[PDB]
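Asker: Let me give you the structure first, and then I'll get to my questions.
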Amino acid sequence: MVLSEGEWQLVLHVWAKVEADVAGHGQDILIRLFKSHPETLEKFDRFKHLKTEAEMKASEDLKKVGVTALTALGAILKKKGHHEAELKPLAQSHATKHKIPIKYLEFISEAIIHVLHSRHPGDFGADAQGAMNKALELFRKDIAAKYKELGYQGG
Ligand code: HEM
């Protein structure tokens with residue numbers, strides 16, 4: 001739903017490339033996020049002593065956090081918009097425990113697009129980038145609605 005079937009197919013085609021190395025994609029996305037938007041690192045209490053890129057890549061904790069997150073995103077993308085049951089818990093934790101504003105979900109979406117293009121340019125051209133942006137926009141719109149239902153504006 002929402003995106004066309006062709007758009008979902010582009011999203012899931014590049015996602016299959018992510019699934020060849022979920023850990024490495026997760027590390028690179030977090031490192032890109034922290035470099036581009038340094039305020040985001042303050043949300044990760046156990047990462048503040050990781051001062052260099054190589055320390056971040058060596059951290060098993062960071063790698064596991066990234067795989068957990070990308071696993072949840074991949075499960076959501078595979079629902080092709082039919083994701084209320086998957087978004088509800090994610091909104092509860094990110095609104096009420098981790099305290100993540102919707103803007104930070106924009107920042108990580110930028111980092112996702114950047115890493116996917118860096119690693120898979122032949123499988124992530126303009127049409128696929130547009131499809132993935134629409135899929136992440138839908139994710140962000142729906143999770144922002146769930147934030148409000150819980151009493152959080154996410155601003
Ligand atoms: C695509 C967007 C995201 C997805 C799919 C995602 C998914 C997840 C999942 C599945 C977890 C583990 C369970 C939980 O506590 O909810 C998690 C934990 C966490 N997320 Fe996210 N997340 C996203 C974006 C973000 C962003 C942008 C930030 C901060 C800037 C963030 C901060 C955290 C933190 C601090 C934790 C706790 C990690 C731990 O202590 O192990 N998340 N995330």
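Numbers here mean position along the shown chain, with the first residue as 1.
Every residue, even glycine, has its Cβ placed from backbone N, Cα and C.
Taken from Swiss-Prot, the feature heme b binding site covers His94, and the record attributes it to experimental evidence. While the structure shown retains the original residue, Swiss-Prot records the natural variant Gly122 to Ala with this note: In metmyoglobin.
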Asker: Let me check the 10 A CB neighbour count of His94 (heme b binding site). How many other CB atoms are there?
Answerer: 22
Asker: In Å, rounded, how far does the Cα of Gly122 (variant position) sit from the Cα of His94 (heme b binding site)?
Answerer: 33
Asker: Where does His94 (heme b binding site) sit by DSSP, helix, strand or coil?
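Answerer: Helix, per DSSP.
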Asker: Which number gives the other C-beta atoms within 10 angstroms of the C-beta of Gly122 (variant position), all protein chains shown included?
Answerer: 6
Asker: Translate the DSSP assignment of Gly122 (variant position) into the three-state scheme.
Answerer: helix
